[PDB]
Amino acid sequence: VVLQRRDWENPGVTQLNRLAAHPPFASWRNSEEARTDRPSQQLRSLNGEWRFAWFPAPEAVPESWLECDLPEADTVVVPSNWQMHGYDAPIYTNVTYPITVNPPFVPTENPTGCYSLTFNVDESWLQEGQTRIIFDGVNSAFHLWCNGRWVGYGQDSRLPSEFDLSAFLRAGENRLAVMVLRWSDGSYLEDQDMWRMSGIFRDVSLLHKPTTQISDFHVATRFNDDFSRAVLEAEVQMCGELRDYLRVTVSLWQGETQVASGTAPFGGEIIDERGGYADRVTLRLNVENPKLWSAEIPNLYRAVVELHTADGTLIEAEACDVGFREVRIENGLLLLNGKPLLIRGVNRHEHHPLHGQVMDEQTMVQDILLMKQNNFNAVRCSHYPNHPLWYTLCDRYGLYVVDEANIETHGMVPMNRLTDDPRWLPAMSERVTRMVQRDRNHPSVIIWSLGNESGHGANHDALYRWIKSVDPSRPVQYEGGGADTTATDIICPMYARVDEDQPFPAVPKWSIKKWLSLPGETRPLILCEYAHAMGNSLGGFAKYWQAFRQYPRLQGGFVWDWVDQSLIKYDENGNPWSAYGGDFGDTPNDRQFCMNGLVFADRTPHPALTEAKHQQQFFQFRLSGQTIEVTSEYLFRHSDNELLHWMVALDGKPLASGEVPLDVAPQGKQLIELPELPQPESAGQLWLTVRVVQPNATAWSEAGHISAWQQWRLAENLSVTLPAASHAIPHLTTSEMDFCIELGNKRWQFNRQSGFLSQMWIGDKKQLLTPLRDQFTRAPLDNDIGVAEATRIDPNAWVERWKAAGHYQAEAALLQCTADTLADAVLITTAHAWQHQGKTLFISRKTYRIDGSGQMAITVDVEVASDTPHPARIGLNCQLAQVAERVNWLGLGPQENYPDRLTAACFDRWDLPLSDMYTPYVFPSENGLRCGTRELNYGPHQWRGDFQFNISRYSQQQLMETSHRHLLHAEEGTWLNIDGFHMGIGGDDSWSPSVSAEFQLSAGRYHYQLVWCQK
Amino acid sequence: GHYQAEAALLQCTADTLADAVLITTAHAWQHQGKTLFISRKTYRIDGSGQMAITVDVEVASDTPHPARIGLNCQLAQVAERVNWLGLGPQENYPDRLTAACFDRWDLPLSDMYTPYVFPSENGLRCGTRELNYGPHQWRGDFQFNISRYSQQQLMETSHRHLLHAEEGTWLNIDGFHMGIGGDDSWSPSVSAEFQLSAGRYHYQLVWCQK
Ligand SMILES: O=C1O[C@H](CO)[C@H](O)[C@H](O)[C@H]1O
Ligand SMILES: [Mg+2]
Ligand SMILES: [Mg+2]
Ligand SMILES: [Mg+2]
Ligand SMILES: [Mg+2]
Ligand code: NA
Ligand code: NA
Ligand code: NA
Ligand code: NA
Ligand code: NA
């Protein structure tokens, strides 16, 4: 029947013999164990060592496997993705399906994973009650046998499938056989932009329930106008024989105190002409002054549901954590406990670099900690229901959750081909309804989502209404078909820009500000995805946050995304490296487009994370004279774990500092008058830096955690004092090929054919390995490349425009090189033109003035043809002979910063190891720039001015020629790129030009000045 | 103290090059001991009689952003026409120049003055690459006004009919000029992107004889 029916090529069959969905059960037989959420002896884990064999098709699986272990089978850990054990390749594709688009059919060659487990069942489990097996995640479809007998079938890779094994088991040893299909009709609804894997990748458990049992329960909390009174309403359903003596007791607990309790027999109210539910009961408990749940203060109660005889016999108990909170949209605003939310959100895939799509508690906790430490309060489950533990942790640690159905049909043409088709309504409905049935009691879930990138079909509208009907407590959102359809309560676009319209036909992405006020529009707007964090990205992040704060109805967004989907591979020597699309022989593939994270796969932060943290701060600051005004953006909590530190420094030199306790109400203000500020005699800019410090450790943070900062310029005293009269004067030696300048042991060489400074000497020591030359290009960022599908090339992409214009191939042509002897200096004047196919792209005119103090003043004036694509940078570069341990600078830092991503950086004196000045993006590009630098120190060298710089062992050429970071080699000496000017990095998306006009180098004429000297 | 700031000489040197003379200057404008602006210049006069002026200005970050960054002088000459390659033909300012077109414009001198009943700074033309007046030509990328009335007289005179033509011609040539605003006229109304807030400014001009 199995091979004959081909249930995996039939959307009308998504399960066989699968039990109804429900909230998490453990069947405690002791109420105290239920209350305290301790282990239940009635819920067993079958995680561990299983037998596994791989086959190329289900037709290749031998019948013998149903009753006997296959000798060729291996013993593997479960849960697991079998690609991670090397049985076949994981496939990274974005939009295009990994299989031929021919619904409902899948390939004949359909990788088949045969799992089996021989396991013990106690006699006591079989003498009474019901023994079920629960598969929390099987990707993508499976048949199940127990002791050679066929049990059932299941689809949907991301929700639990449960089966009654009572009639199949024997006391002692039993054998399960699970046949997992890689591809099924379910795969058409699972086209998420992620690695395509398969297997038994979530927990497997065995649950014992009594014959008379709790089969479902729903918890709701409703409130009066000021939230000083609540009613908890618990609906409980039973299965078994109905009897007069049966009762349900629901008890509610605030830690160790029972705050409320209610007991009732079964028999619901009359609902229609045929009566009511005799197998259900609703308990209503009054709660005065409930402690409310939010991400800020995740107050939780425990609800215990006891099924019992009236005279006191507990049959079984179930339980959940209860968060007292109201979610509603009123007058166009999303409210949590009557207050408008500001969503500091991120999308988070379930991804581990070693284990693939298998999740563990440690990784989940690590992620939540890092998120909260970086000022996130919300997470979107892109794009499927998560491992059940995720919700428990979000409940307890406090994060707002968008729970999203496992439906994505991106690769369909058009996108709604399946979702507008009623033949596909049953399969879609199960992915939505079974999510709701499972997760509806979690307070952390505040919004339901219908899926992702499946267009807008009638099936979406039907399922939107289904949720609205069954669960009025939570808004429903869905972005497909233009982000503002009749299937969404929230305008939830992806990559809509702040100010710029993107008027695509049918599905425009309006400026978010404009979107709110379109005729007839009243809904709130929260971006489901924004600020695409691919590689060197998050340019213009502050622009979103300014808009969010100014516009009541712009209530935030979810950054895309949390973590790079890179996977670990090993080289010849067994050394690990980060791999992306195509690295497993997977083809077609979308290469690096799977890496979009604010953190690397091992959870090491990208530089972008600090920009996110800074913009997502909960305290706002204004400066008026000596007055600092602190404003809290908290809705509920006081600043009861917050101290304000302040420091005033003159060009990095500390002049004063102190601390002031913060006592700020939610949404309130506090004025801090700074003491009489000292007047520095010395020249320079005074800078004020403030930081909010948390003196006490929390569940999510260490003592001393910095949660917020800001800087201001204070007084500036411009230097008017003259540099000391240098007694010596530099000697010019003129030859046919060189202009050589000497002053003591210092020597400079300017090549007369090239027109560049080709060498410097300190004593007899060479200082340069490559000459100091202008550079107008950068090793392209992923945003410059502007690709989302590897087959596609956008002629509009910055890298394409630069390449076509000849920026990367333009050669320096010398126009002028002269030397003049001054009264206290030697002056070298140069002019160069950069040309491609007879077209002059750039002209550089320079003076080098070396005086008797040993300093070399470099003045550069550059012309850029108005019709050439604006250049990536305007600066100089050289390869120094020096390799030094440290980099010291007075500029913005300490982390990597670019013109459109530098708000988080602070102006101070920074000192770091050379390695910290390189950002190891897995796909190499221009990296590690620091902006607003007035002084740079490296080895014996010092540069002064007002410039941007990066410094590393890797040239721009190597970076642009290398696809993987692990293939980079340290070059001789150190490559230095010093920029007068540098283009924004953008990132509003990574598949179209996204650098805003104000960050493009469009001025045509540029001036900058550097002083190079020794110290 | 912007209107009463006094120029203090920091540096004034002269050098001879292979085909030119180079004059280097530095000035500080101060008020009550506070240095508001520093102007560093080079004047390069070559064998073709062209005087290349390079100007680099520091503006104290805590002083209000200045109305303009430029040079002014009273020319001995009165000439009939003003001819320029830049935005025109009418008066235009950084935040009010979209109507203006880049072209070669030639007007009588009197049209380079706008007779606002209450006198103020007026007649500026932006985005100018070449200006011609009598024997003089200025080249660069600048804003300018040219008229018989000094900035001093304009600020001291309440009514246009009370203005008297001064000897010769007042020329104001700006590397940079602040927006004029106008969202209202009773509060600061110049948008941030039109305020002269960069701290360090660079402009260059060539003065020659035509
Ligand atoms: O539109 C999207 O942008 C992301 C780009 O990485 C990713 O593909 C998301 O799954 C998708 O919803
Ligand atoms: Mg099927
Ligand atoms: Mg009791
Ligand atoms: Mg997609
Ligand atoms: Mg700041
Ligand atoms: Na808002
Ligand atoms: Na992606
Ligand atoms: Na406090
Ligand atoms: Na690269
Ligand atoms: Na006046």
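Here Swiss-Prot sets the residue numbers for chain A, with the shown residues being 10-1024 in order.
In case you wondered, yes, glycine gets a Cβ from its N, Cα and C as well.
In sequence order, A:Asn356, A:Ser391, A:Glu488, A:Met503, A:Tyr504, A:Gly566, A:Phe567, A:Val568, A:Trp569, A:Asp570 are the residues near A:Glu538 (mutagenesis position), counting only same-chain partners six or more apart with C-beta under 8 A. The active site, nucleophile annotation in Swiss-Prot covers A:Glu538 and rests on experimental evidence.
The feature Na(+) binding site is assigned by Swiss-Prot to A:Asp202, A:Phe602, A:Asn605. Annotation for A:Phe602 (Na(+) binding site): spatial neighbours A:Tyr101, A:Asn103, A:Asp202, A:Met543, A:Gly590, A:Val796, A:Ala797, A:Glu798, A:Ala799, A:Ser999, criterion Cβ-Cβ under 8 Å with sequence separation of six or more. Mapped onto three states, the DSSP output places A:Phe602 (Na(+) binding site) in helix.
For the recorded site, A:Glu462 (Mg(2+) 1 binding site), the DSSP three-state label reads coil. Marked as Mg(2+) 1 binding site by Swiss-Prot on the basis of experimental evidence: A:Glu417, A:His419, A:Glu462.
Feature annotation from Swiss-Prot assigns Mg(2+) 2 binding site to A:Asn598. A:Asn598 (Mg(2+) 2 binding site): 23 other CB atoms within 10 A of its CB, across all protein chains.
The note that Swiss-Prot attaches to the published mutagenesis A:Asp202 to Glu or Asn is: Causes a significant decrease in binding affinity in the absence of monovalent cations or in the presence of potassium ions, but only a moderate decrease in the presence of sodium ions.
Among the sequence features in Swiss-Prot, the mutagenesis site A:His358 to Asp, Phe, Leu or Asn is noted as follows: Less stable to heat than wild-type. Causes significant destabilizations of the first transition state. Around the Cβ of A:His358 (mutagenesis position), the same chain contributes A:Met203, A:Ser391, A:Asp570, A:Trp571, A:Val572, A:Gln574, each under 8 angstroms and 6 or more positions distant in sequence.
Among the mutagenesis entries in Swiss-Prot is A:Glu538 to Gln, noted as: 10000-fold decrease in the beta-galactosidase activity.
Within 10 Å of the C-beta of A:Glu798 (mutagenesis position) we count 15 further C-beta atoms, all protein chains included. Record note (Swiss-Prot), mutagenesis A:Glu798 to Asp or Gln: Small increase of the catalytic efficiency, when the sodium concentration increases. The unchanged residue is displayed.
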Taking the recorded Mg(2+) 1 site as A:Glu417, A:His419, A:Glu462, identify the other residues of that chain whose CB atom sits within 8 Å of the mean position of the site's CB atoms, giving them in sequence order. A:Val104, A:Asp200, A:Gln201, A:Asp202, A:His392, A:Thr418, A:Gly420, A:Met424, A:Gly460, A:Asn461, A:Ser463
Does A:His419 (Mg(2+) 1 binding site) have same-chain partners at least 6 apart in sequence with Cβ under 8 Å from its own Cβ, and which are they? A:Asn103, A:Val104, A:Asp200, A:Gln201, A:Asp202, A:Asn461, A:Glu462, A:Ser463
Same-chain residues at least 6 apart in sequence whose Cβ lies under 8 Å from A:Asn605 (Na(+) binding site): A:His541, A:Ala542, A:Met543, A:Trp569, A:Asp570, A:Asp573, A:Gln574, A:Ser999
Using Cβ atoms only, which residues of the same chain lie under 8 Å from A:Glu417 (Mg(2+) 1 binding site) while being at least 6 residues apart in sequence? A:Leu198, A:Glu199, A:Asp200, A:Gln201, A:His392, A:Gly460, A:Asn461, A:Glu462, A:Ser463
One finds that other Cβ atoms within 10 Å of the Cβ of A:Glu462 (Mg(2+) 1 binding site) number exactly 19
If you draw a 10 Å sphere around the Cβ of A:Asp202 (mutagenesis position), how many other Cβ atoms fall inside it, taking every protein chain shown into account? 23
Taking the centre of the Cβ atoms of A:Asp202, A:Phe602, A:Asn605 as the Na(+) site, the remaining residues of that chain with Cβ inside 8 Å are A:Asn103, A:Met203, A:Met543, A:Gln574, A:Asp599, A:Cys603, A:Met604, A:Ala797
Using DSSP with the three-state reduction, classify A:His419 (Mg(2+) 1 binding site) as helix, strand or coil. coil
